[PDB]
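A short write-up of the structure that comes next.
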Amino acid sequence: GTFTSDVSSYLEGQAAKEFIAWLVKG
Amino acid sequence: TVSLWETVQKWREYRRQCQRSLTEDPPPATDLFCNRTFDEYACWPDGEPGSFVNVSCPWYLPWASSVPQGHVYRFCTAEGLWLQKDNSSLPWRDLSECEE
Ligand SMILES: CCCCCCCCCCS[C@@H]1O[C@H](CO)[C@@H](O[C@H]2O[C@H](CO)[C@@H](O)[C@H](O)[C@H]2O)[C@H](O)[C@H]1O
């Protein structure tokens, strides 16, 4: 199943990934 | 997990190194070459007219270890302008090999 640590990790990983997307799209 | 702040740090060093290449690489054989550029994502060398230009997936990507031999692409037109996307002023690129 999915745990609270999975969601918090996902959120942090997403911060970096959005930055990459800001770099690209623009 | 790979954090935002570490990715930003890596990105800054990528940009630093790129700017150093932009300044220090020798000029192209002709002004018909497409011009080197940093587009905030990748460092592009000068391009030969009528050719594809390739560069490695930027090493600052959180998943760069998953795309170790990937490349991103531009096309340098025969007039020494980077190929543009319709409507826009923006350059065509293929980044598909560097997706997560
Ligand atoms: C619809 C037409 C528009 C598509 C344009 C987008 C693609 C243009 C660039 C061509 S990509 C193609 O990738 C191939 C690898 O998958 C590349 O394969 C070759 O070089 C590779 C290293 O990059 C190497 O691993 C292979 O052993 C070698 O065969 C190929 O050169 C490249 O053109």
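Since chain B takes its numbers from Swiss-Prot, the residues it shows come out as 29-128.
Header entry for method reads X-ray crystallography, 2.1 Å.
Even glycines carry a Cβ here, placed using N, Cα and C.
Pulled from Swiss-Prot:
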- B:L32 to A: No effect on stimulation of cAMP accumulation and on GLP-1 binding (MUTAGEN)
- B:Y88 to A: Abolishes stimulation of cAMP accumulation in response to GLP-1 (MUTAGEN)
- B:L89 to A: Abolishes stimulation of cAMP accumulation in response to GLP-1 (MUTAGEN)
- B:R121 to A: Strongly decreased stimulation of cAMP accumulation in response to GLP-1 (MUTAGEN)
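Here the C-alpha separation of B:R121 (mutagenesis position) and B:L89 (mutagenesis position) works out to 17 Å. If you measure from the Cα atom of B:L89 (mutagenesis position) to that of B:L32 (mutagenesis position), you get 10 Å.
Cα to Cα, B:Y88 (mutagenesis position) and B:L32 (mutagenesis position) are separated by 11 Å. Highest local Cβ density among the mutagenesis positions B:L32, B:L89 belongs to B:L89, counted as other Cβ atoms within 10 Å over all protein chains shown.
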